[PDB]
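Novice: Please find one structure pasted underneath; my questions will follow.
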Amino acid sequence: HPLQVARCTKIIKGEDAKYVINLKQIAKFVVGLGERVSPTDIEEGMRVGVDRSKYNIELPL
Amino acid sequence: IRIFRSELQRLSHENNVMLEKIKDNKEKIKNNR
Amino acid sequence: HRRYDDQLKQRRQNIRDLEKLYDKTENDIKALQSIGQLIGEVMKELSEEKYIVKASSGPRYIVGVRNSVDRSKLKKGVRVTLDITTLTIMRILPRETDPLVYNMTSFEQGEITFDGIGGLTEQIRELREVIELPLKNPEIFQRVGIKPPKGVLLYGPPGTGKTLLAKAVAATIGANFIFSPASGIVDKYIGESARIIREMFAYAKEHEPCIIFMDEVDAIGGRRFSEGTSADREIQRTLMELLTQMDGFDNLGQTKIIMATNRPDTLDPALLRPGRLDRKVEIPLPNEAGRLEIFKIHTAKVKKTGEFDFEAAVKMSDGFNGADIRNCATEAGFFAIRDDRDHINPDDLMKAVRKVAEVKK
Amino acid sequence: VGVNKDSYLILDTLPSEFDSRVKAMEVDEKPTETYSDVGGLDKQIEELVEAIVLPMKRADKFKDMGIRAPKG
Amino acid sequence: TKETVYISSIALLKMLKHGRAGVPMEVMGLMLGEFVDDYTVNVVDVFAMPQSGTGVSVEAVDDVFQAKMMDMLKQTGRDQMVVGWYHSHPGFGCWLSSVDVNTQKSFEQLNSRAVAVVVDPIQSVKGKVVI
């Protein structure tokens, strides 16, 4: 599934429920500090993933 | 003797009153994060 | 009885200690509910109730007065606080357009006082009456009707106690010493170069008294190859800026500017005119008397045995600056760890003094 | 730092997890390298140990003397 | 399709005031009133629910808060049903979010029918009100 930047355009909840990785200079989204244990998931939007460079987030889908 | 006894129950109650108050704040912080 | 007291005190101590913590978290949530507020600069003031702003968050805006606002203090390039939606003037901050913390490195006071470096005493004396007195007392120069002094020049090799004299004049005034790297004043964008000089001058008046110390005036000034065009126009733009503010309507009063140059002959003759640099101090090699006063001070603050001989070291030393005396202390100290001591002794001192002599003239 | 995206207020400060060093300086943290790559350099080794290493260890000894120590 | 939803003055005033300070983080509350037959929705009062610092959500509705305000309302003599909900949502006024559609679908099954009132506070300073 190629994604090298992954918007989900204001899916909003909240603790959490936005879970969006953007890797682009403009907008730095870090989901750091070790584990979030998930079955499959960051968040929704055809684009669960963790770009080409990973701000933690150990590799769903 | 009396003075000590009457004080002491009120002090036990005031710990609970704070425990609500801090409980509420913690909830608030969670929505914000 | 006995039981009831032991709980009561301890429970009284607990409730207070918990309470301070809980209120702090509740004040925290309050502070967080607040909403952002966009920063701009006033481009020019259009009226008394309409202003033109170049936003530092957006495009160009017309913004208005709020309540109880300062209406005659908003000038070109002062940083201002504007509301997110209201778009009216919420606050005025001091002018800033360049970091203050790396393009300007600040040393509040000086590292050393101005009578602890003693044996540079002549140079101490004539820096003290040119720089300190107009800052402290602008009134005497106004009352006579003469100009306060403009610029002062330090010349000679760096670390002849050159650096000392510059740090030291600032301490006594309680000025901020502000070291500016001249190359960094070399941005390759439109007016960045203009911007940086101006901002230091503006900040010098806000945070007054202050020393703006400009190190090397041959990366932004100097006489160049021949002053043609090879990339000698970047250098020409920088110098032109210095010359225009000094000569013009702008002036130096609680902004003192200090130039530093390896040798003074290398500087443009405009800079050599009065009305740029009136004071021109030279830094020579000290006297034997001068060396003597500097050594006694230097060796004083270092712990040493009664059998130490100041008299012997001074005699061996000729052409020594503050730095050379400092080397003799540290060199001896290598021999003093070696000789298994916790203090400096004549044996350590002689060897050290001869080695520092040998390495140089 | 953690700043809210719809409220514009600083909720928290973090440590660095990804911040630049200003990439153009090269880092080798405590490479294991010995005085036994090269022999025969004894005198220079001695000189070097006094210049940096002996002060570093006997910072205290230099403090008791009262003396300035060499940073380069 | 066509319904004249009747807004009380006090509901309006309190919605514009709150909504203007509340942005850029979304704010919601509950609308009180009555259905009368059909063709008519009367809104009588409105009260705020809490803010959340990244915007209100279906996950943020809290039934205990809404409940405790109504029960206390009753002993003045304010006895109304819920007829809907208000939300700020900048850049919504003729469009709805997919989250907001789904949110409305849960709410209207509890009521008989329900309005999603979306107020925009940006063009409420331009000599017009958008609602």
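By Swiss-Prot numbering, chain E shows 23-153, in order.
Quick reminder: no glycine exception, Cβ is built from N, Cα and C everywhere.
Feature list, courtesy of Swiss-Prot:
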- E:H109, E:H111, E:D122: Zn(2+) binding site (BINDING)
- E:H109 to A: Stabilizes ubiquitin pathway substrates; when associated wirh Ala-111 (MUTAGEN)
- E:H111 to A: Stabilizes ubiquitin pathway substrates; when associated wirh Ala-109 (MUTAGEN)
Novice: Looking only at DSSP and grouping its letters into three states, which state does E:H111 (mutagenesis position) belong to?
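Specialist: In three-state terms, E:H111 (mutagenesis position) counts as coil.
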Novice: What's the CA to CA span in angstrom from E:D122 (Zn(2+) binding site) over to E:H111 (mutagenesis position)?
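Specialist: Approximately 10 Å lies between the Cα of E:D122 (Zn(2+) binding site) and that of E:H111 (mutagenesis position).
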Novice: Taking the Cβ of E:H109 (mutagenesis position) as reference, which residues of that chain separated by at least 6 in sequence fall under 8 Å from it?
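Specialist: The list for E:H109 (mutagenesis position) reads E:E48, E:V49, E:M50, E:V78, E:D122, E:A138, E:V139, E:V140, E:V141, given in order along the sequence.
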Novice: Residues near the Zn(2+) site, E:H109, E:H111, E:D122 excluded, by Cβ within 8 Å of the Cβ center?
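Specialist: Leaving out the recorded residues gives E:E48, E:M50, E:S110, E:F114, E:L118, E:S119, E:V121, E:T125, E:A138, E:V140.
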Novice: E:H111, E:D122: which of these recorded positions has the sparsest Cβ neighbourhood within 10 Å?
Specialist: E:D122
Novice: Could you tell me which three-state DSSP class E:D122 (Zn(2+) binding site) falls into?
Specialist: helix
